[PDB]
Amino acid sequence: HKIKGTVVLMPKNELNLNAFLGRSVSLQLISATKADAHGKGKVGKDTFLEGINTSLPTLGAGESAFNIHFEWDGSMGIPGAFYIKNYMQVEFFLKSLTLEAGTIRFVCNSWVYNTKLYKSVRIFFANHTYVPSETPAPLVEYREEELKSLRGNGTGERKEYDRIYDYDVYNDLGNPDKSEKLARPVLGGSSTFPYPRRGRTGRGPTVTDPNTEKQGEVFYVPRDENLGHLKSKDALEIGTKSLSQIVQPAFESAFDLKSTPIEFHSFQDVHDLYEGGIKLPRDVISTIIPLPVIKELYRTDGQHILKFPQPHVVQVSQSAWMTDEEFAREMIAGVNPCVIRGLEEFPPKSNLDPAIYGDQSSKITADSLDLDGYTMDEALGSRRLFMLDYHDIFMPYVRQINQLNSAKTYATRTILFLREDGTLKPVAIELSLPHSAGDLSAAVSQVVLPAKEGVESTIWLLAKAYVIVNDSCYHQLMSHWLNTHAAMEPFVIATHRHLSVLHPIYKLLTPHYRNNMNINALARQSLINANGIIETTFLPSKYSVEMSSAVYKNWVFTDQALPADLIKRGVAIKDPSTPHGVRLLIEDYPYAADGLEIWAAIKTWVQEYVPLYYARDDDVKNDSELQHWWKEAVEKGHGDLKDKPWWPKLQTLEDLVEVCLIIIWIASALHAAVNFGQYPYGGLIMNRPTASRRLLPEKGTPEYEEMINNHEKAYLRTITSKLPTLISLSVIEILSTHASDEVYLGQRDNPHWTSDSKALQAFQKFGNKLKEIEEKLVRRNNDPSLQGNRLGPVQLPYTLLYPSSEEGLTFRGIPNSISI
Ligand SMILES: [Fe+2]
């Protein structure tokens, strides 16, 4: 006669219970096996919640269980979906429906707003997995209609309760109606400025510029992309807006009123920040102390002091960051371990036009270098010469950056030698400037070599700082923002638009998108906006985001695969006799060696899951959702690069495995490796400066005399000033923290995400393999033979690719997704 059901939900004041009974909430079951005269599954009667189930012992925090009984004869078939209407004023979060007598499970995890706000009734499917040709016939039209609903029609201002996924260009960063100084180029949709697309918000044009989107208080994301949290301390993504809008002005007032020194005077004034702290005006502590997320960043006496946490890089030695050993080691085991390249000729060459920038020949001479007794030909031939090459990347921007008040940079190149002991050593830095006919500046390019004593040691320490300003900027805008956050969002949007929640590839990929659209929208509002966090703390100021567009011109999807990246950079060679198919040229390269282990584990998982759903190549060709998904992801999401010959075609099993593997790698391990080291390495501003403010001084000036007499002040005058340091330390502290509700690689948010037992078994094997790999990585960190590259003189074991972590600022753990 009746099917016993249990509804689990969370009332809004968690992310009383009697209000959900009576006629507050109705469900209707939908048949998967019996259809009406139009081929659509039969729908049951409106059925209301009957009472509160207090008998389950199992429920997670903030959740409540409700009993319900559905009238359903065997003639109606087997339920495969349900409709739900909320007649209450306030939305609730629907977790699940379970039907008994064998069991039928529905994983929902979705906000359900009042019924009058929706243009069609909310629908949820059971947890079975189907490619389109395997959809039971009575569900085929419901499946397609739900995808049409998610796509919308490309027009209208998006509202909080909307679940509409679509694309737009980055035209929402400028604020020209406030000032012409805050106008910014549109990024995307032109040859001049190609860029990934972002989620459409639809607020409409500014009054002064029809091509720029007006400001708004809330930047929309489709509703279920905006993750609630049980603990407000876990809402880390809200910290950037509080930092830009509340905390930053408060810091500014303490400086404007001359209540704290304007500049750091000595390195000890920087160390003080995590020791005794900084003293600020009472009203400034009182502004900062009570805000969620922000209040966790500092310890305080409640009256005048803020104290930052001690960064990992200084926990054993406060001075080791200054060693040449640590500067080079951080290129293979630091915050940004993926830019170094092999160098197979000498001198290094440039592809830029000498008619624009002047002669681009390198002025580093082979004979000046100390290669531990090797000749240059011997170092080149044995594959011991490497570089960190920012010359061609930065040179096109140097003139415009250097015209800003308080910014001055060089376009840098660093030469590295792989010693016989297996560590890297820096051997030269070239500090380059553009030159043209009528230039007003007399500053010249120069080469600086290592030195441990005298004024030459200060010049070398400053040369390292100019390199790390280039590296910091490239890390933040390109390795981190462009290659993870921005590159991924088009694939999120395409997946929801074209793959049904039923689809096996939706189930494979979507855990890897958790919180990504949300943190991106908050970033467009407060991180990468005109006058936002990055522009006010990093070297390029108003040129920062457009630099990332220039770099995107040479972004290649298939070169994001780890083996292809290593081969392209000349840090590994193809070798089919090896287990990973590549031979590393730096044997103990911690990022790459650990990374290959994680890459192989993801590859085995994808290669076991795909054949569960696709028997042959033509099964991939003939999946219409998959074909529409991939066509749109390329031609619209990354559409400014649609003309490029390197995009996989998606007509084979091999191509489907490859595309999925690359997406999962980018979202999980690549993002973790470039994100969770930000405060551990960069929490000491001298180790990771964000900006440089002057060029090297001329002999015979007061600034030159200061390098001799007060080297720490010379350094501190060159790098990021105190006020932007306070703001930038605060933001990287937030971004380096794991929320306690994170879902890590090898985990899913629900154990019943599919009913397919073979898929569940494959996923278990994947999780066990990641535990086995963590044991191996622990043995590598405990191997004294690997100390030089894995720990360095900072004595900081490389744990950034350990799969697991507890909450907090832990320097380890791989989330599924780009979640912060
Ligand atoms: Fe991130």
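Following Swiss-Prot, chain A shows residues 6-20, 31-116, 121-839, kept in their order.
Technique stated in the header: X-ray crystallography, 1.4 Å.
Including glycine, each Cβ sits where the backbone N, Cα and C put it.
Long-range Cβ proximity for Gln495 (mutagenesis position), meaning a same-chain Cβ under 8 A and a gap of 6 or more residues, is found for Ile553, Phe557, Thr709. According to Swiss-Prot, the mutagenesis experiment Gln495 to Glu carries the annotation: No effect on catalytic activity.
Summarising the annotation, Swiss-Prot assigns Fe cation binding site to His499, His504, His690, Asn694, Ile839 and lists experimental evidence as the type of evidence. Within the same chain, the residues at least 6 positions away from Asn694 (Fe cation binding site) whose Cβ sits under 8 Å from its Cβ are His499, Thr503, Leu754, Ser755, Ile839, listed in sequence order.
Experimental mutagenesis at this site is recorded by Swiss-Prot as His517 to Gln, annotated: 33% of wild-type activity. When other Cβ atoms within 10 Å of the Cβ of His517 (mutagenesis position) are tallied across all protein chains shown, the result is 23.
The Cβ neighbour count for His522 (mutagenesis position), using a 10 Å radius over every protein chain in view, is 25. The mutagenesis experiment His522 to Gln is recorded by Swiss-Prot, whose note states: 1% of wild-type activity.
Long-range C-beta contacts of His531 (mutagenesis position), restricted to its own chain and to partners at least six residues apart, with a cutoff below 8 Å, comprise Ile682, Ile683, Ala686, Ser687, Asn835, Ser836. In the three-state DSSP classification, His531 (mutagenesis position) falls within a helix. Swiss-Prot gives this note for the published mutagenesis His531 to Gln: 20% of wild-type activity.
What Swiss-Prot says about the mutagenesis result for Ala542 to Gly is this: Changes reaction profile to produce almost equal amounts of 13S- and 9R-hydroperoxyoctadecadienoate. Note: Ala542 (mutagenesis position) has non-local neighbours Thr259, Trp500, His504, i.e. same-chain residues 6+ apart with C-beta under 8 A of its own C-beta.
According to Swiss-Prot, the experimentally introduced change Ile553 to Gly is described as follows: Reduces catalytic efficiency 230-fold. Taken residue by residue with DSSP, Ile553 (mutagenesis position) is part of a helix.
Mapped onto three states, the DSSP output places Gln697 (mutagenesis position) in helix. For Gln697 (mutagenesis position), other Cβ atoms within 10 Å of its Cβ number 23. Experimental mutagenesis at this site is recorded by Swiss-Prot as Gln697 to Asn or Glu, annotated: Reduces catalytic activity.
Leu754 to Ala appears in Swiss-Prot as a published mutagenesis result, with the remark: Reduces catalytic efficiency more than 14000-fold; when associated with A-546. Other Cβ atoms within 10 Å of the Cβ of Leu754 (mutagenesis position) number 21 in total over all chains.
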Can you give me the CA-CA distance across the unmodelled stretch from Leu20 to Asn31? There are 10 residues absent, and I want it in whole angstrom. 15
For the binding-site residues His499, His504, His690, the largest set of other C-beta atoms within 10 Å encircles the C-beta of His690
Additional residues around Fe cation, ordered along the sequence, whose Cβ is within 8 Å of the centroid of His499, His504, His690, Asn694, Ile839: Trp500, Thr503, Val693, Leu754, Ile837
List the Cα distance (Å, whole number) between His690 (Fe cation binding site) and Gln697 (mutagenesis position). 12
Of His517, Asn694, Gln697, the recorded positions listed, which put a C-beta under 6 Å from ligand 1? Please answer none if none do. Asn694
Rounded distance in angstrom between the Cα atoms of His522 (mutagenesis position) and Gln697 (mutagenesis position): 36
Between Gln697 (mutagenesis position) and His517 (mutagenesis position), find the distance joining the two CA atoms and give it rounded to the nearest Å. 35
